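Let me begin by presenting the structure, written as structure tokens, before commenting on it.
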Amino acid sequence: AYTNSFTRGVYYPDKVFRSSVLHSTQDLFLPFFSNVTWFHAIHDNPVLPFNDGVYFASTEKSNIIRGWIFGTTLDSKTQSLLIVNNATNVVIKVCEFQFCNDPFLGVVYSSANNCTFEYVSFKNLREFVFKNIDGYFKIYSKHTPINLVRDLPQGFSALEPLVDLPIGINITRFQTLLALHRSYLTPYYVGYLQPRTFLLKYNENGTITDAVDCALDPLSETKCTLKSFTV
Amino acid sequence: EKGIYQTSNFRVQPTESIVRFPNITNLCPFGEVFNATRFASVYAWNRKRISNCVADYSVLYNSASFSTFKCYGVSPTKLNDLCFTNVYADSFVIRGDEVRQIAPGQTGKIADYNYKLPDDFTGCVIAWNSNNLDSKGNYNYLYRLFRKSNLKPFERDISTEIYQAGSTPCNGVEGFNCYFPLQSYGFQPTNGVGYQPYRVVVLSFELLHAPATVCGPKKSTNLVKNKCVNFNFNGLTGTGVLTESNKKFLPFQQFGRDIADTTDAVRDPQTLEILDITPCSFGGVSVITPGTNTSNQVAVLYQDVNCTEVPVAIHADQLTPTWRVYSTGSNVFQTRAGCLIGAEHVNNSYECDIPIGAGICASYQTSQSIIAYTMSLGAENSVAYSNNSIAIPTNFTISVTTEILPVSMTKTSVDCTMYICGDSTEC
Amino acid sequence: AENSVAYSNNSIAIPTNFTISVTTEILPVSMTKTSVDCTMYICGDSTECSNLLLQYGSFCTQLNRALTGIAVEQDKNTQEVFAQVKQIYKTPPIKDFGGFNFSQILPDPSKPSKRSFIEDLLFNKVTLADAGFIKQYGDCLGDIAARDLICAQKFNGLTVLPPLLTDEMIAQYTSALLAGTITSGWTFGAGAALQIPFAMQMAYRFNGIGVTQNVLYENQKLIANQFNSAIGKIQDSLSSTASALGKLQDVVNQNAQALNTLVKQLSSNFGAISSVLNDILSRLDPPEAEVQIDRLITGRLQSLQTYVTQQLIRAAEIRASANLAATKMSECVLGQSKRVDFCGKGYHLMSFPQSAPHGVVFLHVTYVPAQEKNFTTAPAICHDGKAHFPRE
Amino acid sequence: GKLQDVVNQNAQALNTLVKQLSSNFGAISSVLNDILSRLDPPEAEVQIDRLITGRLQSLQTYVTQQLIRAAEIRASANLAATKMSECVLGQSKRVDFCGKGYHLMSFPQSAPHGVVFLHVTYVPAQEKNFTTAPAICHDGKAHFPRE
Amino acid sequence: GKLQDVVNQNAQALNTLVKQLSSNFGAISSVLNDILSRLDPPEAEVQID
Ligand SMILES: *[C@@H]1O[C@H](CO)[C@@H](O[C@@H]2O[C@H](CO)[C@@H](O)[C@H](O)[C@H]2NC(C)=O)[C@H](O)[C@H]1NC(C)=O
Ligand SMILES: *[C@@H]1O[C@H](CO)[C@@H](O[C@@H]2O[C@H](CO)[C@@H](O)[C@H](O)[C@H]2NC(C)=O)[C@H](O)[C@H]1NC(C)=O
Ligand SMILES: *[C@@H]1O[C@H](CO)[C@@H](O[C@@H]2O[C@H](CO)[C@@H](O)[C@H](O)[C@H]2NC(C)=O)[C@H](O)[C@H]1NC(C)=O
Ligand SMILES: *[C@@H]1O[C@H](CO)[C@@H](O[C@@H]2O[C@H](CO)[C@@H](O)[C@H](O)[C@H]2NC(C)=O)[C@H](O)[C@H]1NC(C)=O
Ligand SMILES: *[C@@H]1O[C@H](CO)[C@@H](O[C@@H]2O[C@H](CO)[C@@H](O)[C@H](O)[C@H]2NC(C)=O)[C@H](O)[C@H]1NC(C)=O
Ligand SMILES: *[C@@H]1O[C@H](CO)[C@@H](O)[C@H](O)[C@H]1NC(C)=O
Ligand SMILES: *[C@@H]1O[C@H](CO)[C@@H](O)[C@H](O)[C@H]1NC(C)=O
Ligand SMILES: *[C@@H]1O[C@H](CO)[C@@H](O)[C@H](O)[C@H]1NC(C)=O
Ligand SMILES: *[C@@H]1O[C@H](CO)[C@@H](O)[C@H](O)[C@H]1NC(C)=O
Ligand SMILES: *[C@@H]1O[C@H](CO)[C@@H](O)[C@H](O)[C@H]1NC(C)=O
Ligand SMILES: *[C@@H]1O[C@H](CO)[C@@H](O)[C@H](O)[C@H]1NC(C)=O
Ligand SMILES: *[C@@H]1O[C@H](CO)[C@@H](O)[C@H](O)[C@H]1NC(C)=O
Ligand SMILES: *[C@@H]1O[C@H](CO)[C@@H](O)[C@H](O)[C@H]1NC(C)=O
Ligand SMILES: *[C@@H]1O[C@H](CO)[C@@H](O)[C@H](O)[C@H]1NC(C)=O
């Protein structure tokens, strides 16, 4: 289960406007031409780690995927997260439960005891970057439409963030939850970030037009040390 | 002497001040974290995320209930002009001598074993004595002693598993090389300074952030719309001319910049309006003159500036009335180098006397004024060419001309030690 | 290619035909004049730093004096190449030059400018697209749809001054040199212009390289056709997608590469807490701020000094090629040169100048010998006890 | 003018080098004795090290500009040496090298820090129109002039 | 002699650049490893600069 992702995983790392420049920056991106795992959970939704950060992207049809959980102790021993939707507006609950060994949502098992805070706010794709730094948790997103059914396109897309979360807690692993029709109580793609070095292009009105990965091949190292696109 | 000179800026102006800030009303918990009773211990220090304040700082450090106010990244004076976007107040109570062990880059038993600041730190350290509060022999204050490694900064540890310093797995037994990690403070009222309990608070923030919230008692003013100011926008300041903008920002782009990493476009924190900034010095002023041995007339060239925008760009109304003479008049001429003011443009052509640029020269002509023309390349001529006609000379001239060439120059020599520090043996 | 010459003690080879060859030589003459405001670059609109900068002495009147010397010298470079004669000769209205066709180098009476066809092909080979700062200043002067746009104070004190002689006066000089050379020969560079028919002048230019003058009058139509074909090949080679003016493009590339660095060096902090002056001004008290401001002052002074030193060394080698182009105008165009390979390759006949951006282009017309034949030769001839030697 | 500008620049540089000694570059004073008399050598070593770098930079700027000026003077000494061999010791055919006209002879005259050449040239005047022909046919044959 | 002068100038200009590495310029040592093994990373940034 491995797939090539060409130019996906790009975002706006800062809140500063730049018109018609070629700026370079050193941040946590997904490397170009990488390996993403192909997941289709038809006959599991298992636990996957959180090493630096997680790229998430899915090609959905009628809103099957609801949300995720982030944490590692999973029995209200230490903190954990939960982001779900009630099909109208998004819900953000950082609260401790005991998590099932087959956890999803039913068209359903939560029992909190002690927590900190809470917050509420083939057609198109839902790309998502999850980055956890000291003092925050940022939720970047790219919401683009494509005609291809299963795989990532060759295009370049990078659009504006959504929300930052002042949590200051630790995450080691994570897991995602689905929307099943039945409410049981029984006992999409992923990709990890890496500290690369990127040269980006801003056109007029401050839109990221194309990027260069300065570690992929010697020709891009040449493009990076010349601070240019043409060689 | 006769020529065209480039003058550095010397004209002075009066300058006002503009302040802009969001709509924020409420106060925030500074009235309880400073006079509380239950302060936390050293190994388990408290942490309080602070937001949405107009909280003053002069109410804190001017009140003399503190003994030490060491403040690292910011000067202690201008802590009430800036926004901080998060504040982390921390609380713990230590011995009197270990207040030095809170500083960035220290040692001992606190900075390596209990609580460690980072070296790149921008906050403010507060400490004062509590001899009449936590001294009965009070044994409720504990501190961690041993760890296998050193403390990474801004992290905590709470665990009771005893030390190991040999190779015996001491399973909760206090023999040799295996000891308990936590011991009590001896706080008797019969000790000197350096042993009484002290209430030590530390703050922490980072600046130059976009959606910054925590900022105190600075009154908003209104805009003055294209005059030189000292603006202040959520903490960031600068001197320039505030102009109206057109840049297509995003739902959150708080400010913009150029190649040189300097800000040029800012967002109004009240009206959500974009303001484009532009400096106001205008050094690019050149003075055409003949010799001062001849006259005292001048002309002024304004470099790459349209003629109708001269009095707006040099800020003409705030100058001397002699400098306003050279800003508009009958003598106004538009060249491709800029706007030339003070010279009477004619329709003739001569050879160049003082070069101005892009084909225009200037000379002092006899009623004596300064004129400006387009320079002539030479006399016009036409050779009577035919396909069977020739011209032969019949006489000649012997002419002697002159040519001067430099060959050598002056042979200097410099004593290094006498120039840098003459006859001083300390240097 | 390897080769070998059939040498022997009594054999000679002599050409039987020739070729008229036209070739091209490109020389840089001047470069961009710049000007830097010291106080606006080091600390713009800040009186806390401007009083700290005065403690460093006169380190800015010196930089402005050096840059003004460079910018003044760049106009003397153009004046010593193009302003050789001070009589503007007009081209004759009726053109009968014995079959020679100077249409693509004489000025064009359709357009409002004075450029020819080859000068128009030359003005589009040099571009300003990859240049960073110079293109960004060049878009000020075309930004006509914006009131209140004073952009001398938008680029951190850096400006660009315009040349004294515009692009029309330079073409008006080269047209005068062409119209003097065609209708007068070499006589206008040594006194007053004396007319002479063009075939009678090409005959003496053949006679100057050692060919007698009946050869021109017996092969005049062939020589005229060879000249016109050699001009058409130059126009074809320039009109294509070749990168012909490399020597004039490297000057603009080297000048923009060094001005982008001076702006990119305004974001280094040099050891201070921040590379922005207003953050140090609004986060510290003036007891403890004039260490960080002194660090920034020292770094930005070093950057300006490095820029000015490399500009002086770079202008000292544009002065040399301007002196070379001013020597080639006097000896190749206003005369006929006997120095080998100074004007072209072959035996020199005549030259014509064309103006390019920040430079000049010479079209050297030379004489190349063609297909030869072996013979037998002897030093002298004995007739009656006397040796007879050839005259010429 | 060209021999005067050399003297003017080479005096202006040595005047700027002297006036650079009155700056303090961030120290408390510019006179070294006044720093040494009011401070003990714990904290005089920071003021003196602030002055030493600021004076080394002035010296280096002076020497770097003098090298470029000497490289410019060498290039005109090499031109005067060529004009002395080709204009004075001979008769040159290079156009406008030894004066405007046709060259006859030249004479040198020494000047302060330089040299002055007086070029004697031939200039034609008082023209007259004529009518010309390339050749002349006599007996079916063409006749061309010798010179 | 003219061909030997160029070699004699280039070799001297390369020797001076190497010999300038044994100066401290106002620090405590001309060796980076001594400053990095004797002092702390808060303090060594003023003797390395
Ligand atoms: C923050 O998260 C990391 C990653 O899980 C923690 O490192 C783990 O610490 C536990 C406790 O000893 C070990 O059992 C794991 O093996 C560690 N994992 C890795 C990858 O090193 C880290 O200790 C956490 N920090 C806290 C909780 O303060
Ligand atoms: C040689 O003949 C030509 C043609 O007659 C002379 O050129 C004329 O000079 C007069 C002088 O005022 C002008 O008014 C005419 O317009 C010229 N004619 C043309 C066609 O240009 C020329 O001057 C004569 N040479 C001499 C030395 O007198
Ligand atoms: C050539 O020019 C010279 C002067 O340049 C002429 O000599 C002049 O002749 C007139 C008439 O006798 C005198 O009035 C002048 O005083 C003479 N000048 C000098 C300097 O001697 C000479 O006549 C001219 N030759 C021709 C053929 O015209
Ligand atoms: C000398 O060379 C020219 C060309 O350089 C020759 O002219 C060519 O002659 C052939 C045959 O008559 C034609 O096909 C070409 O078109 C001619 N070219 C041109 C440019 O005219 C000429 O014949 C040669 N003469 C001798 C004696 O060999
Ligand atoms: C000189 O050469 C040019 C280039 O071939 C000739 O110009 C062309 O001549 C043809 C012939 O009528 C015209 O159809 C073209 O329009 C001309 N081109 C241009 C750009 O003008 C020119 O005719 C030649 N000169 C002579 C006297 O024949
Ligand atoms: C990705 O997976 C392929 C096989 O599916 C493997 O050959 C390659 O080494 C992997 N890693 C990359 C491309 O970095
Ligand atoms: C939260 O409350 C529970 C009681 O339900 C308690 O067991 C737990 O220790 C508390 N956690 C804290 C105070 O961090
Ligand atoms: C960028 O701005 C221009 C106006 O200058 C506009 O025409 C164009 O649509 C904008 N690009 C976008 C919105 O992607
Ligand atoms: C903030 O206050 C200003 C001035 O009263 C007002 O114009 C603006 O609408 C207010 N904004 C919000 C979000 O309340
Ligand atoms: C803290 O409490 C004391 C009571 O002893 C009171 O005097 C003091 O004013 C309080 N401080 C603040 C900031 O309210
Ligand atoms: C000024 O000009 C006068 C002529 O009126 C002349 O006598 C005098 O020498 C000049 N002085 C200077 C310093 O040029
Ligand atoms: C300067 O402003 C005037 C006023 O409208 C305008 O007519 C003129 O074209 C402007 N100059 C240039 C060079 O655009
Ligand atoms: C001078 O030229 C301007 C335009 O070029 C014209 O308006 C004016 O009438 C002319 N004046 C004279 C005296 O020729
Ligand atoms: C002259 O003769 C030699 C040998 O006889 C021959 O190799 C050479 O090609 C001849 N030269 C020409 C121009 O044909």
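Note that chain E is numbered according to Swiss-Prot, with residues 946-994 shown in order.
According to its header, the structure was obtained by electron microscopy, 3.1 Å.
Placed from the backbone N, Cα and C atoms, the Cβ positions cover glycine too.
Database features, via Swiss-Prot:
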- E:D950 to N: In strain: Delta/B.1.617.2, Mu/B.1.621 (VARIANT)
- E:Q954 to H: In strain: Omicron/BA.1, Omicron/BA.2, Omicron/BA.2.12.1, Omicron/BA.2.75, Omicron/BA.4, Omicron/BA.5, Omicron/BQ.1.1, Omicron/XBB.1.5, Omicron/EG.5.1 (VARIANT)
- E:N969 to K: In strain: Omicron/BA.1, Omicron/BA.2, Omicron/BA.2.12.1, Omicron/BA.2.75, Omicron/BA.4, Omicron/BA.5, Omicron/BQ.1.1, Omicron/XBB.1.5, Omicron/EG.5.1 (VARIANT)
- E:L981 to F: In strain: Omicron/BA.1 (VARIANT)
- E:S982 to A: In strain: Alpha/B.1.1.7 (VARIANT)
Using DSSP and collapsing to three states, where does E:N969 (variant position) fall: helix, strand or coil?
coil
Residues satisfying Cβ distance under 8 Å from E:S982 (variant position), sequence separation of at least 6
none
Whole-Å Cα distance, E:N969 (variant position) to E:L981 (variant position), is 14
Cα separation, E:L981 (variant position) to E:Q954 (variant position) (Å, whole number)
36
Can you count the other CB atoms that lie within 10 A of the CB of E:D950 (variant position)?
9
Other C-beta atoms within 10 angstroms of the C-beta of E:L981 (variant position) total 14
What's the CA-CA gap between E:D950 (variant position) and E:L981 (variant position) in angstrom, rounded?
42
